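Student: Next up is a structure, given as structure tokens.
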There are 2 protein chains.
Amino acid sequence: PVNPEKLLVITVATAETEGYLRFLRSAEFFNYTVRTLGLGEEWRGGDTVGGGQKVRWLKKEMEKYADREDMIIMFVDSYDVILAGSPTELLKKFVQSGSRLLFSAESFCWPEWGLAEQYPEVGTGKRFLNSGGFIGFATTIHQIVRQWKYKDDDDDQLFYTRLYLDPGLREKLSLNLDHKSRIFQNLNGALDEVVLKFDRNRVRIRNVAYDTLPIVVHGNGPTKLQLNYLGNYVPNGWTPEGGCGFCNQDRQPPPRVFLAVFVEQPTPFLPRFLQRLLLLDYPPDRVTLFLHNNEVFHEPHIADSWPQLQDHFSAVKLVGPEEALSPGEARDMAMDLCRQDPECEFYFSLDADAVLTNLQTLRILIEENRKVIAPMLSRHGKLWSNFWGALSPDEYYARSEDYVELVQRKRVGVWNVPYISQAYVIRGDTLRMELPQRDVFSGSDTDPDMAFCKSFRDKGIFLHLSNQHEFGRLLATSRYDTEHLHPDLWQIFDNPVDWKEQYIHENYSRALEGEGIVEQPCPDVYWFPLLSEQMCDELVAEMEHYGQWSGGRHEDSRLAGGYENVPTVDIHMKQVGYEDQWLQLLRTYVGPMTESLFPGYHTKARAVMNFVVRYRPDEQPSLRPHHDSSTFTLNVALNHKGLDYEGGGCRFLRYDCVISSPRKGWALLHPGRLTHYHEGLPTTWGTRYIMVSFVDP
Amino acid sequence: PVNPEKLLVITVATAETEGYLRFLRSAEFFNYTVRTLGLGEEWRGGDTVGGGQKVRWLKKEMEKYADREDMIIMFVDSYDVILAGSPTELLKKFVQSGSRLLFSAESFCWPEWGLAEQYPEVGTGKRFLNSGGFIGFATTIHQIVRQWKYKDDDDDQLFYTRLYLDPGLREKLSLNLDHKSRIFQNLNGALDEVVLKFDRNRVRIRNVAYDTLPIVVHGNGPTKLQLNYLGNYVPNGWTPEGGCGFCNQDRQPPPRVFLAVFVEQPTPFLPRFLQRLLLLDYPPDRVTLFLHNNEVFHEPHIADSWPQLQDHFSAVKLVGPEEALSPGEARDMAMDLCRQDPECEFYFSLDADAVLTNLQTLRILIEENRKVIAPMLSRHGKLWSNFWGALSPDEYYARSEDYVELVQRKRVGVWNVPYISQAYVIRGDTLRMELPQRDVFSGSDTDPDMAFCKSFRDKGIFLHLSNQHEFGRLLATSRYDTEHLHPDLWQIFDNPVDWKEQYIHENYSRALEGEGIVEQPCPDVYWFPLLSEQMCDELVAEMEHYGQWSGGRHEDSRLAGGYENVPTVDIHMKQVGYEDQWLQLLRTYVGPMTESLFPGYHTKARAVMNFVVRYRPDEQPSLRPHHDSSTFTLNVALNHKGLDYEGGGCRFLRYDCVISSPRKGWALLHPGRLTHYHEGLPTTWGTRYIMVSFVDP
Ligand SMILES: O=C(O)[C@H]1O[C@H](OP(=O)(O)OP(=O)(O)OC[C@H]2O[C@@H](n3ccc(=O)[nH]c3=O)[C@H](O)[C@@H]2O)[C@H](O)[C@@H](O)[C@@H]1O
Ligand SMILES: O=C(O)[C@H]1O[C@H](OP(=O)(O)OP(=O)(O)OC[C@H]2O[C@@H](n3ccc(=O)[nH]c3=O)[C@H](O)[C@@H]2O)[C@H](O)[C@@H](O)[C@@H]1O
Ligand SMILES: *[C@@H]1O[C@H](CO)[C@@H](O[C@@H]2O[C@H](CO)[C@@H](O)[C@H](O)[C@H]2NC(C)=O)[C@H](O)[C@H]1NC(C)=O
Ligand SMILES: *[C@@H]1O[C@H](CO)[C@@H](O[C@@H]2O[C@H](CO)[C@@H](O)[C@H](O)[C@H]2NC(C)=O)[C@H](O)[C@H]1NC(C)=O
Ligand SMILES: *[C@@H]1O[C@H](CO)[C@@H](O)[C@H](O)[C@H]1NC(C)=O
Ligand SMILES: *[C@@H]1O[C@H](CO)[C@@H](O)[C@H](O)[C@H]1NC(C)=O
Ligand SMILES: O=C(O)CCC(=O)C(=O)O
Ligand SMILES: O=C(O)CCC(=O)C(=O)O
Ligand SMILES: [Fe+2]
Ligand SMILES: [Fe+2]
Ligand SMILES: [Fe+2]
Ligand SMILES: [Fe+2]
Ligand SMILES: [Mn+2]
Ligand SMILES: [Mn+2]
């Protein structure tokens, strides 16, 4: 057994990039000893073929070990390598190979492809050398690297390849290749061969082609993204029993922050979004607000909330549609405002379609101490989120092996992902020292959101995505219909969660769960809060905006004294185009309320007659006794008694019972036939509005 | 002015028949003085041409007045004559004629038709002599009748005709004819010329051909029936202000009576008829009962009631179908039983289709002191009655000028009519002394009821019909369906009044009119008496007689917990063929009850689901919670709790209210949808029956 203390891992790194730090963490996890060559100096090794500087530094380092037969040295890259197994296991596998210097093997011959015939034949394994990782005795390695006498821009790979292809040297020093990836696993050309092998508190990779458990995972060539993926788990990235291994899990001045808000398309519930900005649990005197609105549709919305935002934050800036900025130039300008302000410690980009339910998001993200991190936001009950887990070869969306697991929060942690959007927090120093260019989001025909992620990947920055907590959701903005007086009224299908929070009474849900909010003012007439004040005001407004009320000749489905049809001044939902929306409200909220209050009854909230009635002393103030063409009737007040009108009660003749004082939010549920002959009392002043549905006719 | 004391009216009469008495009443009304020739002796004047005995008696009477120029004598028939005007008016018209002996005129020449050319020409009046009525001076009349020297069977008319046709005698004695019916009105040949002229307290006839008001109405020849008609009014028969002038209007042992009951066809509600016989307000020890039943269908009905009838009356006799009697032979035998029993003072015939609502009928009729009298009975709300007012020439039904007035009781009194049926009271002495033949109803191919009336008309007996009171009604027996276990159950259409009295609860009507019989045991569940005990027992019985109850696979229109269809063991009205009948009950009795209890609601009692449920511990004892496919539900108990079954209540879950003890007559009205989730509690012993209708589905 070779003493693990005789093993030394040597690697090259000119800076402490996240990839290098990721490498060290994996090495520290297995208690490896690591010598890092070239931390101070800068990389003259080029971009293409190169890395000759690697050999020069190694040749110098080796001279102090030139006679150490007792020393085993392993050389590996650091930016694109993670370790997966112990020094003890690594040394056992090395001795098993009977080699004195074992290079990693790969599927391709590079750079000179024609040398492929000088290589020995290998039945089913990888055939060619890869200088990304080799291991051998110090004496043997010294005899190899000693022969370096070339430029820093020359090909380190070709240097080793030429030595290995020397048949006499190959067998005199007994050099070998790890054909079946027992120790070194190069990913390029082998993606379909590699899968994660999980354990309780550590994760490995398994090669299913050769049924081996490699030690060194090298994401060489165009496999940086796959290595990022594997590196979220291997070795202690994320474990079934330990969870994430580098994030917070369990949560005196906070840093100054530049908050940038982007309205790049017509967005539902923007007033609610702007209102929510005042509620983020981050001291606003430490926040600077930049808001780009591109939509003339939203100029009134922004204008209404701007005085509150200016009072709230320490500094504010609006760039409206009159400036003719594209999304790419707007996001460039916002990010560059933080870059050029040394007091900007963090940059927080937030799009209008991002709904943050966790007011602590900025804190949580800032405390995770990453260069770039984004909270995971999902469309309600669907898989689409604000991140991608994988990329198609030509940089389109692809589903990663673990995407659904992350979106469904079956695995939670902070993940290295190739694409993030809609919300993210960027270290200010990173903008200053690593991405100093202005053209982050633009300068190409590429989409701005993709150009942003590409810009950071090209610099080797990690794009982190936290689903460690519930952060929020994403609004559906696809086909938002803007041609209404109040478009958010028509949003009950696309954004039902947000639609409920805005338009359903706040105490509806607790009234549905009992708690004694529902009342029964008259026998079998139930009274419950249904619509919020905003819904009523907006619904009345949309009716008056149509403005074509009924009158003479109007026929309603009421029954009074045989055939003397009883009319109302009203507008039917069908006329204003809101029928399908109202039926959906009936299905979702009135049905279950009815089935709770009338145990035994079942309904699917069928309604042919849905309409808003107007009562005025000047036209039709009252509604004479009658029955309804309905199994039950929904009677929703839409404005305040006293403030808006006087009188106008609802009277149930057979019970000598009167709803004298209706409530603006509240609905009456009463039977429509046989027992509940009712009349609407006269409206003596003002205007009275109610919403009526003859359901289950 | 001729002194009315010088006027003497002479007539002939061998007996005091009703027609002669009718004549005298009219004469006494105008204070005429009347000499009646030949009361003691018998009529040798024949049947054909005759009446010579009339002249012989007049010739003798005249000899004492042969020289009385101061005396005016009028000779008229008596059996077929009524007087219509005063002696004073009669004498004024006689003197106006300038005649010394004025004969009545008529349209026909009789007997010798060929003499028609010897008569003078008359422009528009009647041309020929009629010996039924003449008036003249006693001296002139004496000179005419003095010449009689012929047989008692010779033609009185030809004797006068021959004298009148003597041109010398005609103008020497100045004989004349009442061409234009100023005094004498002969009806034969002039029916269309004669109408009634009404006054406040007397009635006349007017001749519309000559616009005259005749004094003497002579129903000569085949006009006896028209004279009977006119004689009901003229002169004080019936008046607009005085009413009838010979009947009672205002009502120690009563006479012994033979009561004869006839069941000659299958008759509805015969058990009720037989029961009613015990209730006639006439002391039963004075009544003898004869009952002819021709229907084997009614033998059980007769048998059930016979012990009560035998105990009730002083003597009873049944002649059943085993005797093979026709209606004519049965009615002959019954009437002949009274004829041959001198203790039978009155004969009362009553058919099974005659319903006597006035228990005092026998008394009322007996106190009217007629030879034959019948109470007026009508089919409910129709014109058909138990009498005819007129006859077609070949003796079929015809509508008299005043028929509808009588049936509608616009004129009330005791009327001389040509045809009566179904109920009548006959003086026993009339059967003995005037109709002693056995063959009253039979002996011809004529219908028995017509042969009976013909038999009395041929003897000059009057058939009287009293509508002075409400007496009763006539059952519709036309197409009585006998092929049921209880045929009277299917009689709700033909005999709705009698059907209600038998099958609707006795207190239904008073519950409909308020009075606080209706109850409301649970909220909006109304409880009222609907069906009588007999209806329930007969309805259950008809169901079990069908005997094919539902079970597995049976599907009912109930709603419970979505789609888990709730069955009952039941029979639908459609299966036993009683649907149309039950819907009629719903329309007539459940509809108005529902509209009274739910003010505002209107219904026409539509019901697709009508069925009787059976509950037993051995098959289906209960009915789980559910709603009904109905606007409201009718739940009628059909038998007694305790006596017939145990347990089995009706429970309304949302109200925590239980109908623990239903009532056999009574119905529950409750809403079928939304509010009244109900379950039928288990039946622990016996059998429980209910009747259910899902009305207005
Ligand atoms: O850039 C290169 O020199 C190599 O990039 C690729 O091979 P790959 O394994 O994907 O390259 P990296 O692993 O990403 O970089 C080589 C090593 O040089 C070090 N390095 C690189 C870049 C740098 O700025 N500073 C620095 O220290 C890192 O240890 C890095 O791992 C090509 O296959 C080689 O032709 C080329 O020699
Ligand atoms: O039976 C008749 O002797 C007459 O009947 C008919 O004429 P009509 O006026 O209809 O006869 P009636 O008026 O019904 O009878 C003639 C009178 O004789 C008297 N009479 C008749 C029948 C009788 O039984 N007893 C009796 O006194 C009555 O006063 C009776 O009015 C015929 O036209 C005559 O041919 C016939 O002379
Ligand atoms: C929802 O329910 C809450 C609690 O029942 C209501 O809260 C109260 O509002 C009234 C008047 O607005 C105050 O007098 C109470 O002091 C409040 N109580 C609490 C605990 O806040 C609330 O008003 C209801 N929502 C609506 C829209 O009516
Ligand atoms: C119809 O109503 C009458 C009066 O309300 C009921 O008469 C009574 O019957 C009960 C028991 O049968 C007796 O205790 C009372 O003394 C009766 N009162 C009178 C005034 O007769 C009668 O029972 C009802 N009809 C039915 C079928 O129930
Ligand atoms: C690493 O070394 C420390 C002692 O320095 C030891 O406590 C720890 O268990 C080692 N970990 C592994 C994974 O060998
Ligand atoms: C008939 O005579 C009596 C007197 O005897 C007289 O009182 C009555 O008014 C008279 N009636 C008529 C109708 O002339
Ligand atoms: O409460 C009212 O004003 C009458 C409403 C009503 O009953 C109806 O819309 O038919
Ligand atoms: O009262 C009962 O027995 C249940 C009757 C009922 O509800 C039904 O027939 O549907
Ligand atoms: Fe309407
Ligand atoms: Fe209504
Ligand atoms: Fe049924
Ligand atoms: Fe039911
Ligand atoms: Mn590498
Ligand atoms: Mn006559």
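Since chain A takes its numbers from Swiss-Prot, the residues it shows come out as 33-79, 83-286, 293-738.
According to its header, this structure was worked out by X-ray crystallography, 2.7 Å.
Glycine is no exception: its Cβ is also placed from the backbone N, Cα and C atoms.
Taken from Swiss-Prot, the feature UDP binding site applies to A:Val44, A:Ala45, A:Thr46, A:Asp112, A:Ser113, A:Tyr114, A:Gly256, A:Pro257, A:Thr258, A:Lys259. As annotated by Swiss-Prot, Mn(2+) binding site applies to A:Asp112, A:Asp115, A:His253. A:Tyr114 to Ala appears in Swiss-Prot as a mutagenesis experiment; the accompanying note says: Decreased lysyl hydroxylase and glycosyltransferase activity. For the mutagenesis experiment A:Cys144 to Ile, the note given by Swiss-Prot reads: Strongly reduced glucosyltransferase activity. Strongly reduced galactosyltransferase activity. The domain 'Fe2OG dioxygenase' feature in Swiss-Prot is assigned to A:647-738. Residues or ranges marked as Fe cation binding site by Swiss-Prot: A:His667, A:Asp669, A:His719. Quoting Swiss-Prot on the mutagenesis of A:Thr672 to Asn: Loss of dimerization. Loss of lysyl hydroxylase activity and decreased glycosyltransferase activity. Under its mutagenesis entries, Swiss-Prot includes A:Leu715 to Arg with the note: Loss of lysyl hydroxylase activity and decreased glycosyltransferase activity.
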Student: Which residues, same chain and not among A:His667, A:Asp669, A:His719, have a CB within 8 angstroms of the centroid of the CB atoms at the recorded Fe cation site?
Tutor: A:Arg599, A:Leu600, A:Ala601, A:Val607, A:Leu664, A:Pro666, A:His668, A:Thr674, A:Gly713, A:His717, A:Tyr718, A:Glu720
Student: Give the number of CB atoms, excluding that of A:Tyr114 (mutagenesis position) itself, located within 10 Å of its CB.
Tutor: 20
Student: Rounded to a whole number, what is the CA to CA span in angstrom between A:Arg286 and A:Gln293 on either side of 6 missing residues?
Tutor: 16
Student: Identify, among the binding-site residues A:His253, A:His667, A:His719, the residue whose Cβ has the fewest other Cβ atoms within 10 Å in this structure.
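Tutor: Looking at the binding-site residues A:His253, A:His667, A:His719, the Cβ with the fewest others within 10 Å is that of A:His667.
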Student: Do the recorded positions A:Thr46, A:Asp112, A:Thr672, A:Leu715 include any whose Cβ comes within less than 8 Å of a Cβ in chain B, and which?
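Tutor: Near chain B, the qualifying recorded positions are A:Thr672, A:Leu715.
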Student: Please give me the recorded positions out of A:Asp112, A:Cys144, A:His253 that lie within 10 Å of A:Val44 (UDP binding site), comparing Cα atoms only.
Tutor: A:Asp112
Student: Using C-alpha atoms, which one of the recorded positions A:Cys144, A:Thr258, A:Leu715 comes nearest to A:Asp112 (Mn(2+) binding site)?
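Tutor: That would be A:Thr258, nearest by Cα distance.
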Student: If you draw a 10 Å sphere around the Cβ of A:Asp115 (Mn(2+) binding site), how many other Cβ atoms fall inside it, taking every protein chain shown into account?
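Tutor: Taking every protein chain into account, the count is 23.
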Student: Considering only the binding-site residues A:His253, A:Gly256, A:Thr258, A:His667, A:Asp669, which fall within 10 Å of A:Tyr114 (mutagenesis position) when distances are taken between Cα atoms?
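Tutor: Hits: A:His253.
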Student: Quick one: give me the count of other CB atoms within 10 A of the CB of A:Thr672 (mutagenesis position).
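Tutor: For A:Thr672 (mutagenesis position), the 10 Å Cβ neighbour count is 21.
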Student: Checking proximity to ligand 6 here: which binding-site residues out of A:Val44, A:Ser113, A:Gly256, A:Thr258, A:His667, A:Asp669 have their Cβ closer than 6 Å to it?
Tutor: none
Student: Compare the C-alpha of A:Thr46 (UDP binding site) with the C-alpha of each of the recorded positions A:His667, A:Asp669, A:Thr672, A:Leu715, A:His719, and give the closest one.
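Tutor: Checked the recorded positions A:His667, A:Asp669, A:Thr672, A:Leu715, A:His719; minimum Cα distance to A:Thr46 (UDP binding site) goes to A:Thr672.
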Student: Measuring Cα to Cα, how far is A:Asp115 (Mn(2+) binding site) from A:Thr258 (UDP binding site) in Å?
Tutor: 9
Student: Find the one among the recorded positions A:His667, A:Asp669, A:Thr672 whose C-alpha lies closest to that of A:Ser113 (UDP binding site).
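Tutor: So, of the listed recorded positions, the one sitting closest to A:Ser113 (UDP binding site) is A:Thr672.
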Student: CB neighbours of A:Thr46 (UDP binding site) within 10 A?
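Tutor: 18, counting other Cβ atoms within 10 Å of A:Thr46 (UDP binding site).
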Student: Relative to ligand 10, which of the recorded positions A:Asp112, A:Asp669, A:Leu715 have a Cβ found under 6 Å from one of its atoms?
Tutor: A:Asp669
